[PDB]
Amino acid sequence: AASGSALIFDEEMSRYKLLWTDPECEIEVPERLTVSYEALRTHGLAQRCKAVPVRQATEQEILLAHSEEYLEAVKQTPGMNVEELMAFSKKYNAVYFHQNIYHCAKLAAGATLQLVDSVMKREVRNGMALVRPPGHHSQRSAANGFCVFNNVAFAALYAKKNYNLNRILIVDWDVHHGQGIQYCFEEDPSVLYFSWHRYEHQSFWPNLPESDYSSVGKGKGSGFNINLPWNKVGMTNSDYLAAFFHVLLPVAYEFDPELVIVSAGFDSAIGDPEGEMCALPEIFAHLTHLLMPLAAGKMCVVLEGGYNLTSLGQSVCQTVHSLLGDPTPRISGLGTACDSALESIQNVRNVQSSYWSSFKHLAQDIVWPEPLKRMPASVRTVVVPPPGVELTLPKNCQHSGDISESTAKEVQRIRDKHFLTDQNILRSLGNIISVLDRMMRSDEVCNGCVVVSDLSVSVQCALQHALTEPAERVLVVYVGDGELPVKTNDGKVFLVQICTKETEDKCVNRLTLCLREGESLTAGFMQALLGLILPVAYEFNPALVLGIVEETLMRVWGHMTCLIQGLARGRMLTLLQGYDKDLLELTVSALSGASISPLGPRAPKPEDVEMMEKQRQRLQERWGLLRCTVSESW
Ligand SMILES: CN1CCc2c(c3ccccc3n2Cc2ccc(C(=O)NO)cc2)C1
Ligand SMILES: [K+]
Ligand SMILES: [K+]
Ligand SMILES: [Zn+2]
């Protein structure tokens, strides 16, 4: 199974620039590339990436997306002087040409193709191409919006042709609409395009009626084009995450792509003079992480825009950090999306409900704090199997049954206070405390898994010891039907429970998911995970995640374990009751950052969707990130 992240970059793509006065275009500068690579170098990220050389896209490759007439016209620009270059530029909208830009456009496109080959040949897990010029506005026969050739559209056509892929997801999180990509694939159900973009009721460039939520694709492609217009500026982390939980991810996990390509424009970040949005660079760590379980992690990130040199470097590092598997930053202050965003979300969900049934509803001078440091743990995952069980661990895991004397005193302290004598339980309690101490009190260990015999005693000591680490908030995720010694009456704990017996939920610090039996159970769980569990978990913002499985589904445990590591900087402790060799290896693999096997194809039972929406109604006034409609004003 592949490992590593590719980083594709060449200084040659910084060797063209605007040659005449034009305040509109003067933000597209060589320094965008130099600042981003240097930021990656400064933070040690470029050094941990496999450098793959750029190459030129061939004529044949360019003709996958562009016409002979347009290519021939661009091919003449290297011979043009400044007067001729300006006249050629003015044949198009919002684009400038330079003696070297045709060369650089072939490099930008070839760089993308190199990234596609590195990932699809399993030479790396994923990667990023830092390229100029950007691509997503260019069209079959036109340059547009600083773009000459459509790098990302190339990548998907090339992956289709050379790897016979049937399903490709393109995520365009640039702040502008990538109309060139939309047009390229609008009739094509094999490529799913998602774009959010500043729109402001069509008053924002490119001013197109077909950038609205009502453009769903054409013909056999209907439903495979998803536009989310932002009709106000100032969108925040919460708006962006609401878009992912309630629009992009539900569709993406049902689509089940074989490759993911990101049109990664960071002009959607705070401080950008084009986007004027308010999302922090740290949000791109989570946008990346939330897509990484798709396609067994095969993700090709391609730079589009981003014009605030500072938010640019920081957002590039946060993305590469997540591609490398480094722990995600905690996102504080999350809540409801704003009314305009909720309107956009509700509108796209409604027009798309004919194609993704999951969307059906039943009738009625800028500054921000510098991002903290993200550092992979010395050893990522600690595993404590039952005594005398030696297993083959991934290279970033480790055993740890070695209870210290400090720990041993604490276990007796606890034993004599609250409980009796089973020296096996008492050893596991020493393991829980030692693992928790390494997880919280050091950057030495990220997360862990402990196999456990007596649940009630083990949960109590894990939870109670976690609180005094200190862990100000603890998310508990429990697969089982019991009642745990967990109190949710002070706001320090949120309890997620997936069980078989329907049990009424009172207060708003608990989410109980009772899903019916059958082959429908897998999709229902995923829909609950993306639509309920993650919105609450993210708003709750825990400092530790505590997973609990009773010996008495679980085709999704790897997906939950991966996605839930977006919380608490990836600090998750899982207690498995009883030894199950496969569930233990699955848990360890997801905790350790390995790729997740895709889920493939059966839609959820209407009783399950009713139960989940009943839970959203019950919880969304407390937890506003659950909302996917505008609230009714009294
Ligand atoms: C300011 N409005 C929005 C942008 C714009 C407009 C415009 C008008 C004339 C020339 C260039 C222009 N530009 C330049 C422009 C800036 C950024 C991007 C971009 O990042 N696309 O992903 C693409 C184009 C209109
Ligand atoms: K976009
Ligand atoms: K499409
Ligand atoms: Zn842009």
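One-based numbering along the chain as shown.
Cβ coordinates are placed from backbone N, Cα and C, and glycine is handled just like the others.
Feature annotations, courtesy of Swiss-Prot:
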{"type": "MUTAGEN", "residues": "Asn93 to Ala", "note": "No effect on steady-state kinetic parameters"}
{"type": "ACT_SITE", "residues": "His137", "note": "active site, proton donor/acceptor"}
{"type": "BINDING", "residues": "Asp174, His176, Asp267", "note": "Zn(2+) binding site"}
{"type": "MUTAGEN", "residues": "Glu274 to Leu", "note": "Affects substrate specificity, diminishing N(8)-acetyl-spermidine deacetylase activity by 20-fold and enhancing acetyl-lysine deacetylase activity by about 100-fold"}
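Structural mapping of features recorded in Swiss-Prot.
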residue: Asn93; record: mutagenesis position; Cβ neighbours (10 Å): 14
residue: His137; record: active site, proton donor/acceptor; Cβ neighbours (10 Å): 29
residue: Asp174; record: Zn(2+) binding site; Cβ neighbours (10 Å): 29
residue: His176; record: Zn(2+) binding site; Cβ neighbours (10 Å): 30
residue: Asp267; record: Zn(2+) binding site; Cβ neighbours (10 Å): 26
residue: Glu274; record: mutagenesis position; Cβ neighbours (10 Å): 19
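Distance noted between the C-alpha atoms of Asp174 (Zn(2+) binding site) and the residue listed as 'active site, proton donor/acceptor' is 11 Å. Each end of the 34-residue unmodelled stretch has a Cα atom, at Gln364 and at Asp365, and these lie 47 Å apart. Taking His137, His176, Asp267 as the recorded positions under consideration, the smallest Cα distance to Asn93 (mutagenesis position) is found for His137.
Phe419 and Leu420 bracket a stretch of 2 residues that the deposited model omits, and the distance between their Cα atoms is 5 Å. Compute the center of the Cβ atoms of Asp174, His176, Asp267, which mark the site for Zn(2+); besides them, the chain residues with Cβ within 8 Å of that center are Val175, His197, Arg198, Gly265, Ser268, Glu274, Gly275, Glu304, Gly305, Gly306. Reduced to three states, the DSSP call for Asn93 (mutagenesis position) is strand.
In terms of Cα distance, the recorded positions that sit within 10 Å of the residue listed as 'active site, proton donor/acceptor' are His176, chosen from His176, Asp267, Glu274. Checked against ligand 2, the recorded positions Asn93, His137, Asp174, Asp267, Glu274 give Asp174 as the ones with a Cβ under 6 Å from it, listed in sequence order.
For the unresolved segment of 5 residues bounded by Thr552 and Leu553, the separation of the terminal Cα atoms comes to 11 Å. On the backbone, the CA of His176 (Zn(2+) binding site) and the CA of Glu274 (mutagenesis position) stand 9 Å apart.
On the backbone, the CA of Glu274 (mutagenesis position) and the CA of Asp267 (Zn(2+) binding site) stand 6 Å apart. Under DSSP, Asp174 (Zn(2+) binding site) is assigned to coil, being neither helix nor strand in the three-state scheme.
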